[PDB]
Amino acid sequence: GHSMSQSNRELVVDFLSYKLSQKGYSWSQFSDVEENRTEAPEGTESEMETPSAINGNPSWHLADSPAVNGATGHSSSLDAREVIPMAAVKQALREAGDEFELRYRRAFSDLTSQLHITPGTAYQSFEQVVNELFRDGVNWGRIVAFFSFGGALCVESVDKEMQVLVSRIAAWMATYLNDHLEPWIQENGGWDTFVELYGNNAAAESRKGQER
């Protein structure tokens, strides 16, 4: 009995894969590659890798079209305000979480000395971080911020260990999050009503507060 339609798992995965593509532009391609060993490690075989020295020529007839005046797709076509209805999945939670995530860039804290991110399974480590953030429960402000700590941690862990770590933190965070966030987010008015924000108030969070 884990989630329903991958709805909650999409809320946490969306903020992760969204920030991951901004620091990796590779994991968001499939969002489920399940393989960070596709590259070609080592380099003891430069015999079959020497182009322009067999039958390719130096090409000095008219080969000088670099097209690099300066700012080439760096910050000229910035876009981050789409906001599409009938979903709001990458816009309601993305803009709501980015408002507190990027607010402090990294949002440094003491949670790092208590998390002690490691390359290992981190089963107890990942459970400990949630155990502390679950001291009050998980409201709309605790859930939106939980994605900022989960997406800002993997970015530091991967650059401090390996890109394969973002798969462990997200797998251990999505399983533990949805473990207790299953009933909590379900009481927000429905998985679809919370993602779409079309209602955000079915009855479990509106007619259930001390005699309504």
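Heads up, residue numbers simply count up from 1 along the chain you see.
Quick reminder: no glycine exception, Cβ is built from N, Cα and C everywhere.
Among the mutagenesis experiments that Swiss-Prot reports, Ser52 to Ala (Swiss-Prot position 49) is described with the note: Less stable at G2 checkpoint after DNA damage. Counting every protein chain shown, 9 other Cβ atoms lie within 10 Å of the Cβ of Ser52 (mutagenesis position).
Listed in Swiss-Prot as a mutagenesis experiment, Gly141 to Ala (Swiss-Prot position 138) is described as follows: No heterodimerization with BAX. Residue environment of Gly141 (mutagenesis position) contains 11 other Cβ atoms, counted within 10 Å of its Cβ in all protein chains.
Under a cutoff of 8 A between CB atoms, and with a sequence separation of 6+ in the same chain, the neighbours of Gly151 (mutagenesis position) are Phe15, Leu16, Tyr18, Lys19, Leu20, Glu101. Quoted from Swiss-Prot for the published mutagenesis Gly151 to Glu (Swiss-Prot position 148): No heterodimerization with BAX.
Under the three-state DSSP scheme, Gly141 (mutagenesis position) falls in the helix class.
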